[PDB]
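Q: Quick one: this structure, given as structure tokens, is what I'll be asking you about.
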Amino acid sequence: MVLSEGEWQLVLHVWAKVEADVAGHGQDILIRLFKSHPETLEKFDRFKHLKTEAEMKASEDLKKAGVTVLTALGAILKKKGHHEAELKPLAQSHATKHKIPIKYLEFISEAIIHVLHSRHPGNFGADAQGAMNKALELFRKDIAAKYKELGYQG
């Protein structure tokens, strides 16, 4: 599957808005993930004990994590599908150390889309959401192919 340049530009336009405040966006996205799929929180040893959204909002470790994930994802999106180098180390760590199923990558994609739709109705109408879905599906498809190379069923 292959995005068009026009599709990538819709992705990158909304990403530019995320980048005005990546830490805030990361807090909202991780909170939405952890609220919607509490099982995902168990993967994060540093802050898996957090019990409430207020605790999550106040956590410096959770805020740093959100910056990490979104910055990595941002670098991947900016490759416009040419992301083999970026995906290799990420796939290995998520397959072998962290053990993140593709279902969980689906859950975080859902959380991303949710937050973008809420925060950025100026840049996340139906066409832009379709393009971001396509980008995230591409990512997940390529990660799944790497998980299989690595021996992880995902």
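Note that Cβ sites are derived from N, Cα and C of the backbone, with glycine treated the same way.
From Swiss-Prot, here are the annotated features:
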BINDING   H94  heme b binding site
VARIANT   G122 to A  In metmyoglobin
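On this model, are these features tucked inside or out on the surface, and what's nearby?
A: With a 10 A radius on its CB, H94 (heme b binding site) counts 22 other CB atoms from all the protein chains. Under DSSP, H94 (heme b binding site) is assigned to a helix (H, G or I) in the three-state scheme.
Close to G122 (variant position) in the fold, though at least 6 residues off in sequence, lie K17, each with a CB less than 8 Å from its CB.
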